[PDB]
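Okay, structure first, notes after.
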Amino acid sequence: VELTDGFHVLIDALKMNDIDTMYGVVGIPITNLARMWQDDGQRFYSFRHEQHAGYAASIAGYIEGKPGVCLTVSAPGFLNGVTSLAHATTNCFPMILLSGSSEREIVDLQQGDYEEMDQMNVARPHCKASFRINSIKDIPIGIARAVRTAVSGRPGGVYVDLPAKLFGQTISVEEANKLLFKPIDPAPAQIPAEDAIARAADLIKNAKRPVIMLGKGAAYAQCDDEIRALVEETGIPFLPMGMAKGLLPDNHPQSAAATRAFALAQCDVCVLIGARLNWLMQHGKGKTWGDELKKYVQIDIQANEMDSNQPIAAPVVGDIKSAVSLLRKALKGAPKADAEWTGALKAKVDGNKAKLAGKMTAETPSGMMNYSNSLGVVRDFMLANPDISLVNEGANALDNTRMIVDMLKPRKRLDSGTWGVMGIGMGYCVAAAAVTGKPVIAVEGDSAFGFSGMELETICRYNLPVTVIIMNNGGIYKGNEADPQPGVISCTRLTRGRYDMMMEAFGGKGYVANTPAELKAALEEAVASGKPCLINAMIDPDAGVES
Amino acid sequence: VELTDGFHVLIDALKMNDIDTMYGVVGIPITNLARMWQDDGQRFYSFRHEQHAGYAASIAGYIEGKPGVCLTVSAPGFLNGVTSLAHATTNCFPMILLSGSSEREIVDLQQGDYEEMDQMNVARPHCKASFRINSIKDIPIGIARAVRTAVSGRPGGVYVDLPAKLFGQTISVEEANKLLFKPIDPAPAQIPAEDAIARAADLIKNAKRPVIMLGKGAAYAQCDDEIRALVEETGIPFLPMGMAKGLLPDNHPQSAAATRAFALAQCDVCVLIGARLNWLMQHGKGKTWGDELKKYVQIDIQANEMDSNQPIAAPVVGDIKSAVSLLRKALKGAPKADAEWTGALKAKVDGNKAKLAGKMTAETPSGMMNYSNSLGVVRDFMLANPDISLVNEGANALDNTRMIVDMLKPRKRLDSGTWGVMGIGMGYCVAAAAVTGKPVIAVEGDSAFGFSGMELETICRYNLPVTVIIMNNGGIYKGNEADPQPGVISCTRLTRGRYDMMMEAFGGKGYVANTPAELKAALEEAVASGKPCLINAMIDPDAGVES
Amino acid sequence: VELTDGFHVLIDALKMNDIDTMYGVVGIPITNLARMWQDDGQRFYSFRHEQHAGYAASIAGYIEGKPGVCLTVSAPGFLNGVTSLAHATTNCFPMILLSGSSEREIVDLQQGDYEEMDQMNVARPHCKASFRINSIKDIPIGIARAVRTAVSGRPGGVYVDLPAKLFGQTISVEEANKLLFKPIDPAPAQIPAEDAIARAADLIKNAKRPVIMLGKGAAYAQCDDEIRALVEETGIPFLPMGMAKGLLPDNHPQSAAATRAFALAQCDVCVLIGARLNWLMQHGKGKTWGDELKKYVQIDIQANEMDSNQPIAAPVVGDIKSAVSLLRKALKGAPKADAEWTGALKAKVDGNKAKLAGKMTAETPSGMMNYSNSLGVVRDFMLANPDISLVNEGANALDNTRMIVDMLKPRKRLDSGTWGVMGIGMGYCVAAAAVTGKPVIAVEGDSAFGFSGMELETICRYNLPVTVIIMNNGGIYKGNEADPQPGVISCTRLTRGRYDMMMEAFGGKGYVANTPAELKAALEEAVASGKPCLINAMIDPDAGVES
Ligand SMILES: Nc1ncnc2c1ncn2[C@@H]1O[C@H](COP(=O)(O)OP(=O)(O)O)[C@@H](O)[C@H]1O
Ligand SMILES: Nc1ncnc2c1ncn2[C@@H]1O[C@H](COP(=O)(O)OP(=O)(O)O)[C@@H](O)[C@H]1O
Ligand SMILES: Nc1ncnc2c1ncn2[C@@H]1O[C@H](COP(=O)(O)OP(=O)(O)O)[C@@H](O)[C@H]1O
Ligand SMILES: Cc1ncc(Cc2csc(CCOP(=O)(O)OP(=O)(O)O)c2C)c(N)n1
Ligand SMILES: Cc1ncc(Cc2csc(CCOP(=O)(O)OP(=O)(O)O)c2C)c(N)n1
Ligand SMILES: Cc1ncc(Cc2csc(CCOP(=O)(O)OP(=O)(O)O)c2C)c(N)n1
Ligand SMILES: [Mg+2]
Ligand SMILES: [Mg+2]
Ligand SMILES: [Mg+2]
């Protein structure tokens, strides 16, 4: 009677759930899992820190709509990875953190085992569900639970604890076959009732100055044609959130993005589609919303997200595709949004875009570029070459890139997210490049970048087509804050370093861009090469604002 | 009537408790605390990731015996820091993590605040106590509690939550000066009963083959002369744990370190001074202890550490200085350890040191050094220059450096610790340099180094006298593992990179060392320069072992 | 080769740690543990709800100074018991909650096992340490850890999770003998340094108007002669906290209890001995302390209790016996406290006691007694018969009994404690009677009593010499609050019921007392009988105050 072991049953269970990639860092007790994963023909990305392996898993989950999988070791390794897990859960990104753990007997009596921690219990606040698979016969069920919990309802992070003793357990191949199974429909459709849709339809029809807010929940739903048909048929102005950019092209004629404050402040009805009324929307109150209570339509899969901040007139609970599909039929043949309202917002968009175009064309000293004329180059490149992932984080480097770099394609812009995390950059680059098989451009603030900068070597080792643009202004916000005391450097200062040399240290290609023309020629060559590159864009230290 | 604010009451409260240094990363809502700390004339070290600012804080606590203070932002920055607090708590290092947090009203209803998290609750498993100062009037009491919890009993990490709204509250200077106070005797002496000492004296006096195990709790106590006087007066051979190296000079004639296996297996009485019978001691059982229950004497400030793993025949609960002083007087004038026991171990030690000296002088090809002849250079240098901090982490780079590099001075060796953390290196380097005012050498595994390597820029930015030695063997354990499939790199491989170039990129000095002679010249020149350096030591990819 | 099993190894380990009593409620999976405990000759008290079995365990711990042991079942049973555990931890009472739990495999995958819960993790905030014993070979060590954690440092609650699969495991009797052991010195003495004692001695010597506050930490320490010698030699007025009553007799001439507010408000030095500066001491501020900062001496075993509320001038950290013993020698031959100060407080005590004596002698209608003339009877009885435990809880029934019923003997008064728990009554009665083997009187508020009233049957079933006096005023605070609406009873009303009938329902003796003479004759007969009794004392519904 032939046997298989815990390593292989786990490998098999994972593949049966359509996982072919893991991002992690090896060591006791999980190194042979990673090796056997690779021997079997599946792929494993080894990082330099588990946090970044974890941010990679998280964004692979957003892009693909199946859980990104992170593999770590016990205690300190697990902790690093659980920080990324927390991030996924907050952003609604499906992810599974697999971590090796130590001996139950010793850990439960707190005796001081190798890398001792109840990792299952410390994971709890940072994930939807935290499980432990103790027995080889329970791996198929455990992985099914983890995948279902990650992708169903509101997607998010799940932790699966893999005690060291799990892997060496044996069981007959005949029994293993009998236990291995594929979950039916792990991310089911959830459809709203007629009267929920009808209440929303009547709000929108009687709106005088409506608006549609698209969030990354809408972008994640992968129903781009449905969402676009709703916008185009209703005639309603729309606004995308940071990662909702590209769902409809950012230069779509119904986009009120360039006149956002005016549109939010002046609307009567606001349709939230896969967008929370959280801090990124000023909680639906204050000066951004005209100091009044709007009448909201909200489409979300989480029922208790409704009324979380402001009362919602028309709550529609269900998956966005189902809900939008039904709303479109309820609104069929109704009048389009008021020409006076839509034309007024278009006039503000054109006037604001002309104002921005002047900034981008302006001239600056060599090596002292500003955020406008530097990011104008990236904008032009991205309009001509839209099938490229855009990774973005920082302060001035984020806000200006979101404003300037138009996305024409959905789920391409990958940014700091709901928590404004600095640290997501290089991990996002590795994952985006692994799952798309297409180029990646990153626009990194120099402070932002240093949270994950050592992963430059990971990008080189896997020869990925990623181009990292460092907005090297020499600091957090600004690069010129005076010494507080004689001989003491200010806390916001960073070395205006040769990040291009760092990239070349690990086999990558380095550029220094002192002018827009130099940034353009470097970017065009980098992306064309298909090789790991870094462009050190030299930005005026005083160009940024703090706020 | 004149007023002060939360910022300054916190600065004054910290200063009153003898804090003059913080390690952190700035941003909302805590940047202006960092600035005013510097304005007032105290020092702030800005890092590239909060985890490494936290590892610095942790080892500053070990070295000085007063809490290392780390300052982070809310949610994601807090999470990064709290991973280091965990480490502090596990290693018994006094540390305070100060983090800004968001708005109470919004976080408590989970509405989606900027960087939303119950950071106070999330910290609880990773610290001794988790507090929050909500009001200006409680800052001095709050900081007093933090410093007492951190340094008293078993020392460890404390989290203090600093809601954004705390800093802008105002109070009169006269009221604030009445509230501000310095705690009396925050880490008190705790003296054991006479019969506790008598029970231990009895076991030692009747031992045939006694051994003293010194742990890093003994080193932390800073009573090096007392511990040395106990060892010399009794004539008992001793064994240092990883960071107890140098407490007594590693070349002391009574050291049994080079014959640890034999000494532990054959002893009858084992005297634990500030050392746990945890995984680093194989839990007081198995082959390493000759498959028998030794008679244990244990000195520890934590009462319930006794009988955690094995029954302790002579528990002595109290601070190590107090206990050792009493034990010495209790053993005064008694005969020394058996000369055939201490002679047997000395013969083993000399024979084992002879075998290692043979390896350290062996010859290897250019760019293909092994761990003996490369680290033999570091050994010779540290014998000549002992007033230098030795930071160390990795697998082969750790085990071989702990074995080969003799520490003649206490609290100089700073390594991975109880959790075997990869990531402590560059943070430890910064704190060590800061608190000692003297040179630091780091012997880093190349995998190890990648967990904090971006902090090279921090080391350069503060112009610290730190020399980083990368044991560049091309991977985890080894750098030569075959491609598991055509064109697919193995998971344990790293780029054999130019880490020297990376250092040069931020204004440091980079060296490549292909031979022991090149490593020696470069190490001597680097330490003597007083400047940030990195030596890329080229190790044979097949040199290291795995299991 | 002869075998033993998990049940017996646990029984043996428990007895070796000097436990002979358990309080609990049986059922799956722990009923045979309770039976075998009894078969072996040890005693088991079965309650009607685990909470009250738990309050019994907690107070057995206070009285004896070794952990009270509660035995419960999984999920809902455990939860009930953990509520008592939390109470023990808050009051610093040594206690161990043993709970059966379900199958690891099923619970860790949250599949819906019988009584599913991670009881080890939900215990965490309510105890000092929460452990789980998975393996038969680890029971001796697990029980040692639990006992050491309960009684060492600051005493408190420990949870030990006993998975169902533990009990049926086998091991050789030869190996069981080898693993069973008795912890050496689980509650060690901890002695303070000379200079800590000397700083306190100098504060007390230079005090103009000193005072000693004795708390239940001092009463728990069982060093009654030491504490009394300190008071009598220094000549310092003293004040006892609720359960510190009787440590010195309440009518001791140096007691300033009857003039408490004046003494706290007018002192310059305050010596806290085993007493926290918490809500029961108004946090050392406000009108009770003259709106000024006192200079404090505090003796406590928990080092970080110091400066928790107010700055402490003379912190003495150590066990009370050790600390008081040393302080007494430092103060030897020094002048006694000022006659003008001690005589002034005595004059207020006498005048206040005369004022109280008039209230107690006053006449009331039959069936409408007040708190003074009713509790005056209990007072007289307790002076004549002091070797009786006094259990007490309620609002008016607590405050008036603490004021009126003088305790002449230590650790006899057992009350609501730090949390002001209603619910501790009948459990306290069962435990007090089990551990003392002497009579118990309970003074219960009628609302208070109903939290544990069904345990009257437990008291009868074990034929315990307990007399429950219900202060039957017909409500919470007052028994006469008008109906808020027509036909609706007010929320503070209770049925003025025949609690004497309820007692007789289970074989006990019932009395109704309508007058002081009737209460006196019933109490004298009840206590003389040595049988379970209840006196239904009919109190005027309008006699109480709410505040
Ligand atoms: N397929 C889906 N159907 C419905 N709602 C979804 C779906 N996927 C995600 N969501 C919801 O979308 C929301 C995403 O909001 P958020 O992350 O704040 O986006 P943004 O920051 O772009 O506004 C979440 O509330 C989540 O529950
Ligand atoms: N001042 C002190 N006096 C006595 N014991 C101490 C003191 N400081 C720390 N300890 C104890 O020392 C121990 C440290 O042991 P550990 O971290 O395992 O060292 P190692 O890993 O070197 O064996 C802890 O159990 C801690 O309670
Ligand atoms: N043997 C002991 N030695 C020193 N301190 C003790 C001892 N036992 C208990 N304590 C301390 O006594 C205190 C009890 O305070 P508390 O329960 O508030 O008493 P009270 O309510 O009567 O003031 C706790 O802080 C506890 O740490
Ligand atoms: C994990 C974490 N730690 C700190 C912070 C706080 C922060 C917000 S923005 C920022 C850096 C801004 O500087 P950058 O150079 O990137 O951008 P620029 O203005 O163009 O110069 C930090 C540190 C966050 N958000 N997350
Ligand atoms: C936070 C964390 N993540 C992973 C790990 C697991 C590990 C233990 S040792 C090691 C690296 C070994 O390679 P290195 O190059 O440093 O040493 P060597 O080539 O043999 O000289 C890892 C990743 C740990 N301990 N902590
Ligand atoms: C577990 C719990 N739940 C509620 C409460 C709140 C409370 C405080 S006092 C009290 C009852 C007071 O009435 P009683 O009849 O006992 O006394 P008297 O004035 O003489 O009529 C309650 C319910 C507490 N403390 N604990
Ligand atoms: Mg910057
Ligand atoms: Mg290596
Ligand atoms: Mg009542």
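We number chain A the way Swiss-Prot does; in order, the residues shown are 7-553.
Determination method: X-ray crystallography, 2.2 Å.
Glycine too: its Cβ is placed from the backbone N, Cα and C atoms.
The secondary structure of A:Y120 (mutagenesis position), as reduced to three states from DSSP, is coil rather than helix or strand. Annotation of the mutagenesis experiment A:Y120 to F in Swiss-Prot: 2 and 12-fold reduction in the affinity binding and in the catalytic efficiency for oxalyl-CoA, respectively.
Quoted from Swiss-Prot for the published mutagenesis A:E121 to Q: Slight increase of the affinity binding and strong reduction in the catalytic efficiency for oxalyl-CoA. A:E121 (mutagenesis position) is surrounded by 26 other CB atoms, counting those within 10 A of its CB over all protein chains shown.
As a published mutagenesis entry, A:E121 to A appears in Swiss-Prot alongside the note: 2-fold reduction in the affinity binding and strong reduction in the catalytic efficiency for oxalyl-CoA.
Marked as ADP binding site by Swiss-Prot: A:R160, A:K222, A:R282, A:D306, A:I326. For the recorded site, A:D306 (ADP binding site), the DSSP three-state label reads strand.
Residue density at A:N402 (thiamine diphosphate binding site): 22 other Cβ atoms are found within 10 A of its Cβ, drawing on all protein chains shown. Taken from Swiss-Prot, the feature thiamine diphosphate binding site applies to A:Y377, A:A401, A:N402, A:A403, A:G426, A:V427, A:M428, A:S453, A:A454, A:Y483.
Per Swiss-Prot, the feature Mg(2+) binding site maps to A:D452, A:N479, A:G481. Here the Cβ of A:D452 (Mg(2+) binding site) has 27 other Cβ atoms within 10 Å, regardless of which shown protein chain they belong to.
One mutagenesis experiment catalogued in Swiss-Prot, A:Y483 to F, is accompanied by this note: 2-fold reduction in the affinity binding and strong reduction in the catalytic efficiency for oxalyl-CoA. The number of other CB atoms found within 10 A of the CB of A:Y483 (mutagenesis position), across every protein chain shown, is 19.
Comparing the recorded positions A:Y120, A:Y377 by how many other C-beta atoms lie within 10 angstroms of each C-beta, the top residue is A:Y377. On the backbone, the CA of A:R160 (ADP binding site) and the CA of A:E121 (mutagenesis position) stand 33 Å apart. Same-chain residues with CB within 8 A of the center of the A:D452, A:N479, A:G481 CB atoms, the Mg(2+) site residues themselves not counted, are A:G451, A:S453, A:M477, A:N478, A:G480, A:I482, A:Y483, A:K484, A:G485, A:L500, A:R502, A:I545, A:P547, A:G550. Among the record's ADP binders, A:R160, A:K222, A:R282, A:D306, A:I326, no two C-alpha atoms are more than 13 Å apart, and one pair sits at exactly that spread. A:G426 (thiamine diphosphate binding site) and A:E121 (mutagenesis position) are 31 Å apart (CA-CA, integer value). Residues near A:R282 (ADP binding site) in space but far in sequence (CB under 8 A, at least 6 apart, same chain), listed by position: A:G221, A:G223, A:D306, A:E311, A:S314, A:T424.
Around the Cβ of A:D306 (ADP binding site), 26 further Cβ atoms fall within 10 Å across all displayed protein chains. The ADP site, placed at the center of the C-beta atoms of A:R160, A:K222, A:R282, A:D306, A:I326, has further neighbours from the same chain whose C-beta lies within 8 angstroms: A:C98, A:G221, A:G223, A:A224, A:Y226, A:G280, A:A281, A:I307, A:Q308, A:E311.
In this structure, none of the recorded positions A:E121, A:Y377, A:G426, A:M428, A:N479, A:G481 sits close to ligand 1 with a C-beta under 6 angstroms from any of its atoms. Note: the Cα of A:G426 (thiamine diphosphate binding site) and the Cα of A:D452 (Mg(2+) binding site) are spaced 15 Å from each other. Note: A:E121, taken in sequence order from the recorded positions A:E121, A:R160, A:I326, have a C-beta within a distance under 8 Å of a chain B C-beta.
Taken residue by residue with DSSP, A:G481 (Mg(2+) binding site) is part of a strand. Applying an 8 A CB threshold to same-chain residues 6+ apart, the list for A:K222 (ADP binding site) reads A:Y68, A:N97, A:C98, A:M247, A:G248, A:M249, A:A250, A:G280, A:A281, A:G423.
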